[PDB]
Amino acid sequence: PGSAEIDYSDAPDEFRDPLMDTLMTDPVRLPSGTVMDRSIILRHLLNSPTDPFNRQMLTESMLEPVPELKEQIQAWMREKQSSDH
């Protein structure tokens, strides 16, 4: 297939993940109150049942997806795409 996307290098640091240095798209809140990317937290759980930047205990049942960031991210990505013709 020939499918492709706009480069999101213009995204703010509150939309980007720290490990992969890109737009997370799925923000997920931890029991510490910290927000992380869905894929980075589940990738660290495979190594140990702990947080990726502090190693306090963490389980999948303690996680909750963030709506107020995900709904802002999808609106922002729409404007980056509609700027092209």
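Every residue number used here counts from 1 along the chain in the order it is shown.
Positions of Cβ are set from backbone N, Cα and C atoms, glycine also.
Feature annotation from Swiss-Prot assigns domain 'U-box' to 10-83.
While the structure shown retains the original residue, Swiss-Prot records the mutagenesis experiment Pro52 to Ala (Swiss-Prot position 1140) with this note: Loss of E3 ubiquitin protein ligase activity. Listed in sequence order, the residues of the same chain lying 6 or more apart from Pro52 (mutagenesis position) and placing their CB within less than 8 Å of its CB are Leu19, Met36, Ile40, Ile41, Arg43, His44.
Residue counts for the domain 'U-box' (10-83) under DSSP (helix as H, G, I; strand as E, B; rest coil) come to 29 helix, 12 strand, 33 coil.
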